[PDB]
Amino acid sequence: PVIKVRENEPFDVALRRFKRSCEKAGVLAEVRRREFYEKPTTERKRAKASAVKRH
Amino acid sequence: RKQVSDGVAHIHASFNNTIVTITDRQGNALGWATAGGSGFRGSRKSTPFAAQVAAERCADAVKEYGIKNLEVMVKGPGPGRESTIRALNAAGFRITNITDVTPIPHXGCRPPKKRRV
Amino acid sequence: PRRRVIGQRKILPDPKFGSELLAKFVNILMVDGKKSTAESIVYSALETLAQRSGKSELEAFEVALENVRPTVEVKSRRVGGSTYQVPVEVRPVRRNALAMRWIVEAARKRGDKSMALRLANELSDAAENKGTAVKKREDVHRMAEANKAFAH
RNA sequence: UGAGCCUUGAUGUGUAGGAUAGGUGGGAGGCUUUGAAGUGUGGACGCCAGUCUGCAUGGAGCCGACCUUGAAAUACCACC
RNA sequence: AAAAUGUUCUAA
RNA sequence: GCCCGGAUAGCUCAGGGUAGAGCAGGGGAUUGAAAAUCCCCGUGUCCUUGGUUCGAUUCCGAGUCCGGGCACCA
RNA sequence: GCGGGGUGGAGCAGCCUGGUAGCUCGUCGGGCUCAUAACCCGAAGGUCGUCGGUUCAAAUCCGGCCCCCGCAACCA
RNA sequence: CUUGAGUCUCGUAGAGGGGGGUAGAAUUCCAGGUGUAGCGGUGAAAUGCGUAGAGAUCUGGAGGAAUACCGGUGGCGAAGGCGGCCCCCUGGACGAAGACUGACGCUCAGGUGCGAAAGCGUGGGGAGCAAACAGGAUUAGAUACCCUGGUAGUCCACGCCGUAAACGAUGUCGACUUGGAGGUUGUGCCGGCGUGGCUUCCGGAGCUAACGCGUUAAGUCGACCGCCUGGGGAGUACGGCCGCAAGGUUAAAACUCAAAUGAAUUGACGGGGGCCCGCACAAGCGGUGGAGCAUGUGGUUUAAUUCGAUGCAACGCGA
Ligand SMILES: [Mg+2]
Ligand SMILES: [Mg+2]
Ligand SMILES: [Mg+2]
Ligand SMILES: [Mg+2]
Ligand SMILES: [Mg+2]
Ligand SMILES: [Mg+2]
Ligand SMILES: [Mg+2]
Ligand SMILES: [Mg+2]
Ligand SMILES: [Mg+2]
Ligand SMILES: [Mg+2]
Ligand SMILES: [Mg+2]
Ligand SMILES: [Mg+2]
Ligand SMILES: [Mg+2]
Ligand SMILES: [Mg+2]
Ligand SMILES: [Mg+2]
Ligand SMILES: [Mg+2]
Ligand SMILES: [Mg+2]
Ligand SMILES: [Mg+2]
Ligand SMILES: [Mg+2]
Ligand SMILES: [Mg+2]
Ligand SMILES: [Mg+2]
Ligand SMILES: [Mg+2]
Ligand SMILES: [Mg+2]
């Protein structure tokens, strides 16, 4: 999420772009998913449940 | 001592505490402040306000040095993840490059077992 | 309540000053449903305050009131067994009522001879930011500013 | 990089007050266009009360003792 | 956040 | 016996020009109890005496007690 | 033969240093609960193994006895 | 004889397997620079790290393990399982045209082999994680959950073990029987029209106790195999075989009960989810519990202290 503030760019919209960039990059989601170890069977079950719910 | 005017802010914001250190572009630390030292302990150490207070009392820690071009390098999924930049701006630093350097393993080491709460 | 259909109740103004605020003061100081006794006590205390202050008989009351009004309160909210007391703003009518109740209960917790003397002393002391009602205001403000982190 | 020594430059705002004044002092006039009260810029310290300033512009003034301090103004000047 | 248990038969 | 340190609150510790920094205790607050944290409150010849300057714990003198090192230890 | 101990109902302090009997559990009374346990608020509960002596005063200090823990009991 | 089965020709996709090498991110440690008073953790704390300079930030180095994004009810494999990139060796599957052999097939007791994880032996390795273990909390207790550490183990080579909710709880092979929407792989003709393979969801007839299955059948049939005969005792004892051991496999009986069970229905309940309400909270005012007296009750007492009510919904109640 490296962003340089544009020429004469206001600060608030600059970090709004920062938040949008980090949300697009999924930093917080990756960190949340890597806080604890999910057993491979648990990961497969969660993926299957998400697929079923989405379908 | 020597003014720098082109420092960088490292915001290690975790789920329990926020550590903000103003360093030089060479990585050499100039000042630091924590939410746990700003005057908060426990459920208040981890509030977005505490990180704001820590950032604003870290800004005035680095006064003998340069002020002009501080840039933010926030890291960690902390509650005080954006209020620190708010406080830094309110203190009078213009942020050129704001970036995220949160360490993401590319697999890496096995994480700790999940809490059964 | 859950219905939240409550509105407002009209309070007749004070006969001697035509002020609804002072009518509310007389009404709060009431004990066991005695409008006349509370009105007499309030009138005597206000006369003493006006004599010893020289501002007015209603403006001096408002000056004393302003120095004891709270600008922020705190409301409890449990999260994980422990309490998370969050600061909230106080509506002007509620802050008037709170300051007035604090003044009355501080006057009751005194040691003067009559209630008129107690209340007049309390308003005079509050106008100088030295009474115990002002102390309660200060404590409320300090304790609502201590946990300002919870004011999301 | 300390320790010690010898010299320079200021430091040390109880309480009054014009005064970020410890003691002591030959003794109360030098300084000045050998560019001076008023200065912009830059630096030191500061419990930020008040001192020093490299130079510019600027032009030539600054003025000690006298009065409230326990003490007297770095106007010249000596020892801690 | 902590939050254990409910004598035997009968179920009107 | 000499040298090096001191004697400050219910308790631990600073500081010629101010008696203080914190911890206990009481109370208010939240809260089921215990909490952390928030706020209010005091707790003194600064060991005794003598000189000091516009006063003194602050510079010093004579002592008492409280801790270390060394010496005599026949 | 030597040493230690005996203190509410239980287990431990107070004994050195004579004048100041405490902690936890248990019990009682009231709370919470639909009740019981837990928890919360109050209270009672040991003149100290017994006897003798000193002392103004003894659980304490000193002697005798009783009970209980250890320790010792070796050379033939 | 060629239609079942197989061989040859070209091509396609794939985390299929074995071996070797390498890359980046990150976590740990080591050193060094800056810097100062907290880090860490929790529901809150504390143990634990830190003024011997931690945490944070930057630089260099060491080592181990796993491969973010791609990533997909996607793909491959008989099953277990398989996920960075490259190379070497290698198994299978599928498609389009043909040519070839000519029943060479299907199933399979015993037998043999493969077989997650944990575990075992020998020799290495050890970053992270983490049985056992220690400490701090929590609690009435807490040999747990939570926190701080942490050893086997997890990793590699070889050799054992041979079990799992080893599951699609659905043996293998073949034939037949309306459809819809996809996914992923080939393919012809001309962006569409067809055609095969594997796979996901829904659903018709039919089947089923029902739930549901439904061309990938739990439908209609055929071949062979394995297995069941009430619940406990018990997948246990004894014996046999296997194993270094843990144990695995084969596998009873006496005794005892009148049930055990599967699916679904109606309620009830949930420290399950919603949408609401009530002096139920919140906001307030006044009380009770303390005192004296009145009254009722329990208990006690007495010759009797009549009987009844005795959670809310008995106790100034019948009275
Ligand atoms: Mg953790
Ligand atoms: Mg139960
Ligand atoms: Mg039962
Ligand atoms: Mg009781
Ligand atoms: Mg397949
Ligand atoms: Mg067989
Ligand atoms: Mg294994
Ligand atoms: Mg080994
Ligand atoms: Mg333990
Ligand atoms: Mg653990
Ligand atoms: Mg091994
Ligand atoms: Mg089996
Ligand atoms: Mg099976
Ligand atoms: Mg179906
Ligand atoms: Mg069937
Ligand atoms: Mg049977
Ligand atoms: Mg067996
Ligand atoms: Mg056997
Ligand atoms: Mg059922
Ligand atoms: Mg209420
Ligand atoms: Mg009463
Ligand atoms: Mg009766
Ligand atoms: Mg009857």
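All chain C residue numbers match Swiss-Prot; in order, they span 2-153.
Placement of Cβ uses the backbone N, Cα and C atoms for every residue, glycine included.
Listed in Swiss-Prot:
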MUTAGEN   C:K36 to A or E  Defective in ribosome assembly
MUTAGEN   C:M116 to G  Significantly decreases affinity for its own mRNA
Rounded to the nearest Å - Cα separation of C:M116 (mutagenesis position) and C:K36 (mutagenesis position)
15
What is the number of other Cβ atoms found within 10 Å of the Cβ of C:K36 (mutagenesis position)?
11
State the count of C-beta atoms found within 10 angstroms of the C-beta of C:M116 (mutagenesis position), not counting that atom itself.
21
